[PDB]
Structures are given as structure tokens and as C-alpha cells.
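These notes concern the structure reproduced below.
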There are 2 protein chains.
Amino acid sequence: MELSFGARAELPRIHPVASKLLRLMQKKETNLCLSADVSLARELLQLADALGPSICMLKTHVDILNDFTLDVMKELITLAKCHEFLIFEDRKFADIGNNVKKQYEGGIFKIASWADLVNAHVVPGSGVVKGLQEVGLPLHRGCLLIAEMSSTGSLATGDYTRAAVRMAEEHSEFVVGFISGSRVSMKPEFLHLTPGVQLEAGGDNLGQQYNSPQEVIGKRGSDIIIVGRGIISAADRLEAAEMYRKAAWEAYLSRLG
Amino acid sequence: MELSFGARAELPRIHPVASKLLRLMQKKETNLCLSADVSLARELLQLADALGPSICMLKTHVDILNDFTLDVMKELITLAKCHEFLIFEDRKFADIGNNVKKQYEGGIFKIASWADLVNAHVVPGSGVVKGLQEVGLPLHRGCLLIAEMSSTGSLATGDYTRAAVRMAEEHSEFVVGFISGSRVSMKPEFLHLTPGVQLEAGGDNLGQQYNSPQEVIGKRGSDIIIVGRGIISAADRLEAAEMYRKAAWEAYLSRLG
Ligand SMILES: O=c1ccn([C@H]2C[C@H](O)[C@@H](COP(=O)(O)O)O2)c(=O)[nH]1
Ligand SMILES: O=c1ccn([C@H]2C[C@H](O)[C@@H](COP(=O)(O)O)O2)c(=O)[nH]1
Ligand code: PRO
Ligand code: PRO
């Protein structure tokens, strides 16, 4: 009884941000999130424009953007609306509730003003979600909980993963899914996004480990692949994005049957 | 065989940042870290100047500082040198190694350029330390690992805490201690800093829980208290800082015997 992305977008308990995302995934035949891990605004915006049609989401990394301004984010929003993708900020919210509330809304980045999605670690307990929600729910935003990590020695396993799933399921008005390596929730309203993805086997020199789109979407049951260096270190980033999109999309279609 | 702060500063395996910190704690009779959770540079700098003599450390929160500039941090460094306290940035590094390396060195904040200490969550595995170390060791910086958290529902317990201690003990060239609620390492070279501290019992509305300086330094064996609202919401923040300093210092002296 596995539903297509387009049918999941209509589920009774679906969050509006998840619904918007699932609808554009189905329309564009993409379940690829670009991890835009670049330090220059011009490169961020040129990638967003050229790859926009091929992606369902762009993961920003504002903490490394040397020439960040709120105007850069305005131009990114224009591209996101034009090409139809969501903006997901990488910042790892992972503090007591009172702190994440202020980190999400304020400072120089004003993340909640432009990010459709943010992610949080569950280690502080559910106050991390409650603090974020106090800013995000009035703004009609969503959050992803980090239930598993792709890196060597990850402690997001076993009971920790189970606690992340429970915290999501109990905060479904704001939490729309997970960063995970696999399907972790049985409820189809939740999105599973998986980083640590490359076409070829391997890793990096600092604990990253890769699995293929076919493995993580097809066998492990995740919904979306998050891809950084597999695309951004390639010469032709458009062609690379298309190879990842086609891989993730076919893997989804084959599992759906 | 519990050693004073001044003797711990001379231990063979002590990290230079820890040694500097332990020496000024002993000299100034303070084991208080101010959590400067304010949004205005003028308030940050006025607190740093007036409370500098009473603290061993100031925990900055640059992600909420509405008028951050690197010049603000230069003026903070002048005060830190004048009054003799370390600068500890609150940012919860909690990503794969390749990402934390860039987050620590770059973007608009350039944290490694001005922060003596940073803290990291251990959930990603030891790549989080290896990535930070690649920037921090050349800069002669130190790191604290979050082994326990003060908030309700914290998952930093049991095997997770044990993994944080092992990761610290195996990366002693860069990791100088812990954010924890108690002594977690038996090795006296490591510093234990404890947030969630107030003179009175209670908590906040978003999962924070408080224990007293006497409990966390005296009974639980921690070295330093981290105090935010107990000081910054008080009318006279200097008097409040002095009450917390005297509480934490006496608790340390009584345990030492
Ligand atoms: O468990 C996690 C959570 C986030 N990520 C983030 C970190 C980076 O920004 C991307 C992965 O980038 P890549 O260049 O594909 O290795 O996703 C991760 O790789 N693993
Ligand atoms: O486990 C932790 C780790 C960091 N903190 C940080 C969060 C805040 O910046 C301070 C606590 O501030 P306070 O106002 O004293 O509740 O320390 C914490 O409270 N608990
Ligand atoms: O056999 C394997 O696991 C890998 C997957 C990507 C290419 N070959
Ligand atoms: O009895 C207690 O635990 C609390 C501690 C702070 C003041 N009274």
C-alpha cells in the first residue's frame, strides 16, 4: 500500500510544506536535493538557476557563505519560486529550546525568514522542537529531525533513532520528516531525506561514507537524496545533477511497482 | 589526590588553553563562565567589561548578535586580555568533519579567528573532532565535547556519554574538556563545564532544568558553572555574577579539602 509522492501529498495528516514538496517532486520527476556547499553567492545563485529544474530542494549552508546578505537570499527565493524547489538550511539546530528559538529567528541570518525547512538534532530532547516551533509554526515552516547520520562512528543509532522518530510523530504539526539513511518511520506523511550519496563507492578523508541512489532510495526506502560533492566537484554540474536525478527517480519508481 | 586548579594547570598532558584557563581561575578565584545570551553588541561589551574581573570565561552567542561585526569581536578580545578570561563560542558544531572544518574557519563569523574554545556534539562520530582540529590545532585553539545536556529528555546519557569521554581522551591534543552535568572523565587534565545552573530551583518553559552551584561543583564534581539568565535577567548583573562566583568557588574549595 505504498503511495506515490503525489498521493502522499494529499494525506489527511500531511504538513503543508511536505505537501508542496511532494507535489513538485511528482510534477518535475525529481527527488534530488542539491547540497550547495559553496562559499560564494554567485556560485550559489548560478547553481540554483541552472540546476533548479532538476531538483526538488536546495540545501543552503549560510554559515560558510562568505558574502551572505539577506539580498542574496531574496534572489535565491526568486529562483526557488521560478524553478519550483524548496530551500532547506543546513544549520544543525542542537541546543536547549530557549536558544534554538533565538538562533532560528534572529542574528544576521534571520533563517526563519527565508528557509522553508531546517533540521535539528534530537540530543537535547523535545525542547529543541518546541523552541523551533514557536518561531516556525507562525511562519508556516517545517523541520526535519536528524534520526541517523552518514558519518563513521555516528551515535544516531538504536534507541537514539527511535527517540527521533517518536519526537517527530508527537510534533507532526511542525516536523515533516527526517535526515536518515533509510526509512525510519512507518507513517507515509513523513519525508525521508538521505545524505551521504554518490554514484561511486567510497567516502572522504573526514568520516563521510557514501551509498548509491539505488541503495538508499530503492533498498533502504528513503524518499530524497542529498548530494553535495558528487555534483559540485564535477565539471558539468548540470549533467551530474541529471544523472543523480534520474538515478533517484528510477529507484523510487521501481520500489513503488 | 584531587589537585587544585593551579596544580592541574601544570599537569604533563595539559593542553595549553586549559593551562591558561586553570591558571587564571586560580589567580582570580573564579570558576564562573558568563553565558552572554544577548542580542546587542553594546550589551555584550558592557557586560564583558563590568563582569570580566568576576569570570574565568565568557560564552558568546554570535548567531543571535544582531549587530555582529569582526570589530565587535576585536573589542571583546581587548576586554578578555585586559580582565583575563577566555572566549568560548556557543555554536553547536554537529556535522560531518568536512562541514565543521569550513563552519569553524569561514563565513562571515570566522569563529576560529577569535574563539579560544568551541564546543561540539559527538553524535556524528569522531570526524567532528578531526574536522575542527584541522583548523583549530594550527591556531592553538581548544574544543569541548558535549557529553551531557541539562535539558529535559536529553539523549546524552549512558553509552553516548561514554563515547564522548572516549573521543575526548583519544583527541587530547585538541579536546580540553566537556560540557556535562558532572565529572565524566577521571583524567584531571580535562575541564568539566556545567550549564543549567541557578541559585534557586526550577527551569524554563522550554525544557531547561537548573541545579545549584553547590550541587554541580561540590557534589557532582564539575569545575566551572555556565550561567546565563541567573545573571543576565538580574537587575545588578555585577552583584549577581559575584554571588555565582562565590558560590562556585567555595564549592570547589570545600570539595578539595
Ligand atoms: O548525516 C549527515 C547529515 C548531513 N550531511 C550533510 C553534510 C553536507 O552538507 C552534505 C553531504 O555532502 P557531500 O558533499 O555529498 O558529502 O550533507 C551529511 O552528509 N550527513
Ligand atoms: O546542555 C546544555 C548545553 C548548553 N547550554 C547553554 C544554553 C544557554 O546559552 C546557556 C544556559 O543559559 P541559562 O540562561 O543559564 O539557562 O548554556 C545549556 O543550557 N545546556
Ligand atoms: O557495488 C557497490 O556497492 C557500489 C555501489 C556504487 C557503485 N558500486
Ligand atoms: O533544595 C534544593 O534543591 C534547592 C537548591 C537551590 C535552592 N534549593
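Counting begins at 1 with the first residue displayed.
Determination method: X-ray crystallography, 1.3 Å.
Including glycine, each Cβ sits where the backbone N, Cα and C put it.
Quick look at what Swiss-Prot lists:
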MUTAGEN   B:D90 to N (Swiss-Prot position 312)  Loss of OMPdecase activity
ACT_SITE  B:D90  active site, for OMPdecase activity
ACT_SITE  B:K92  active site, for OMPdecase activity
ACT_SITE  B:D95  active site, for OMPdecase activity
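Of all Cβ atoms in the protein chains displayed, 29 besides its own lie within 10 Å of the Cβ of B:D95 (active site, for OMPdecase activity). Sequence-distant neighbours of B:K92 (active site, for OMPdecase activity) (same chain, 6+ residues apart, CB-CB distance under 8 A): B:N119, B:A120, B:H121, B:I146. For B:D90 (mutagenesis position), applying a Cβ distance below 8 Å and a minimum sequence separation of six or more within one chain yields B:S35, B:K59, B:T60, B:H61, B:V62, B:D63, B:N119.
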